Amino acid sequence: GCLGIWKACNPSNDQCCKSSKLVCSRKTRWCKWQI
């Protein structure tokens, strides 16, 4: 499943929403797409 944009992802386990192309930010723990 996905994770929302401002949601807490895993810095050392990038997953997030691969479907919507959001990648986890490591230093910031949120998901980011274009930002």
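Residue numbering: from 1, along the chain as shown.
Keep in mind that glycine also has a Cβ here, set from the backbone N, Cα and C atoms.
In the structure as shown, the Cβ atom of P11 (mutagenesis position) sits within 10 Å of 13 other Cβ atoms. Here the residue is the original one, but Swiss-Prot notes a mutagenesis experiment at this spot, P11 to A (Swiss-Prot position 63): Important decrease in ability to inhibit both Nav1.2/SCN2A and Nav1.7/SCN9A.
What Swiss-Prot says about the mutagenesis result for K27 to A (Swiss-Prot position 79) is this: Important decrease in ability to inhibit Nav1.2/SCN2A, and no change in activity on Nav1.7/SCN9A. In the three-state DSSP scheme, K27 (mutagenesis position) falls into the coil class.
Where Swiss-Prot documents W30 to A (Swiss-Prot position 82) as a mutagenesis experiment, the accompanying text is: Almost complete loss in ability to inhibit both Nav1.2/SCN2A and Nav1.7/SCN9A. When other Cβ atoms within 10 Å of the Cβ of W30 (mutagenesis position) are tallied across all protein chains shown, the result is 18.
Here Swiss-Prot describes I35 to A (Swiss-Prot position 87) as a published mutagenesis experiment; the accompanying note says: Small decrease in ability to inhibit both Nav1.2/SCN2A and Nav1.7/SCN9A. Secondary structure at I35 (mutagenesis position), as computed by DSSP, is coil.
If you take the C-beta of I35 (mutagenesis position) and look for same-chain residues 6 or more apart in sequence within under 8 angstroms, you find none.
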